[PDB]
Amino acid sequence: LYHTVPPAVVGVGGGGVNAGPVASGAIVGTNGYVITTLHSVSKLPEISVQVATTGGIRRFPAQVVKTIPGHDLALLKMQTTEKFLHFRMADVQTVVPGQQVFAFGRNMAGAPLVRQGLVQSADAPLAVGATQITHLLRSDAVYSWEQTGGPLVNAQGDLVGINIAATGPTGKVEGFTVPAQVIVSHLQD
């Protein structure tokens, strides 16, 4: 699993040469579609997506194609003629409390992050700035802010959702997750 999922896990950040990922994202289409969290890229002047290859990190400029503000998601398209391995939206599955899930990300250096955990809730609300997002998943697989925007998968490696790391009142990290059907159903082309 830790072999076949990471290639579709990207880093996302600004366009500076010396800039690295500020969040993660998931490649969801051959021609360079990335889903990531909206609050991570909306204030960025330029967006660059960082992709792992056998020869090291490759960077591609990206633009926003569609925003899903109600669920803090953004859909990017990389500007490239290259083709990518991706999550197959057909294979998108749901999860239930108790189920085991895996949250992937890339750090500020482009290295892969994975953490395992259980689904603790399948209906939690979250406040990202002014938006009240509802019906979120909740899981302890999300321990780090660098995991925000990256994918949650099940044990078979199907895309299950997109992760949001949030702040507790005590400052403890709590894992949240936008269910992956929010992707298919707020999308068309």
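Note that chain A is numbered according to Swiss-Prot, with residues 78-266 shown in order.
A Cβ is built for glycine as well, from the same backbone N, Cα and C atoms used for every other residue.
In sequence order, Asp149, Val205, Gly206 make up the list of same-chain residues 6 or more apart from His116 (mutagenesis position) whose Cβ falls under 8 Å from its Cβ. For the mutagenesis experiment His116 to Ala, the note given by Swiss-Prot reads: Nearly complete loss of magnetic response when amb1002 to amb1007 are also deleted, makes small magnetite crystals at 30 degrees Celsius. At room temperature has less effect. Complete loss of magnetic response; when associated with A-149 and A-225.
A 10 Å cutoff on Cβ-Cβ distances gives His148 (mutagenesis position) a total of 22 other Cβ atoms nearby, all chains included. Recorded in Swiss-Prot as a mutagenesis result, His148 to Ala carries the remark: Loss of magnetic response, no crystal formation when amb1002 to amb1007 are also deleted. Slightly improved Ni(2+) binding; when associated with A-263.
Annotation source Swiss-Prot lists divalent metal cation binding site at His148, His263. Classification of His263 (mutagenesis position) by DSSP places it in coil, neither helical nor stranded.
Quoted from Swiss-Prot, the note attached to the mutagenesis of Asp149 to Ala states: Nearly complete loss of magnetic response when amb1002 to amb1007 are also deleted, makes small magnetite crystals at 30 degrees Celsius. At room temperature almost no effect. Complete loss of magnetic response when amb1002 to amb1007 are also deleted; when associated with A-116 and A-225. Using a 10 Å radius centred on the Cβ of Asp149 (mutagenesis position) and all shown protein chains, the other Cβ atoms total 26.
Cβ neighbour count for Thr225 (mutagenesis position) (all protein chains, 10 Å cutoff from its Cβ): 26. Reduced to three states, the DSSP call for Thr225 (mutagenesis position) is coil. Quoted from Swiss-Prot, the note on mutagenesis experiment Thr225 to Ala is: Wild-type magnetic response when amb1002 to amb1007 are also deleted, makes normal magnetite crystals at 30 degrees Celsius and room temperature. Complete loss of magnetic response; when associated with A-116 and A-149.
The annotation that Swiss-Prot gives for the mutagenesis experiment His263 to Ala reads: Loss of magnetic response, no crystal formation when amb1002 to amb1007 are also deleted. Slightly improved Ni(2+) binding; when associated with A-148.
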Q: Show which residues of the chain containing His263 (mutagenesis position), separated from it by at least 6 in sequence, have their CB under 8 Å from its CB.
A: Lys143, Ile145, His148, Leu150
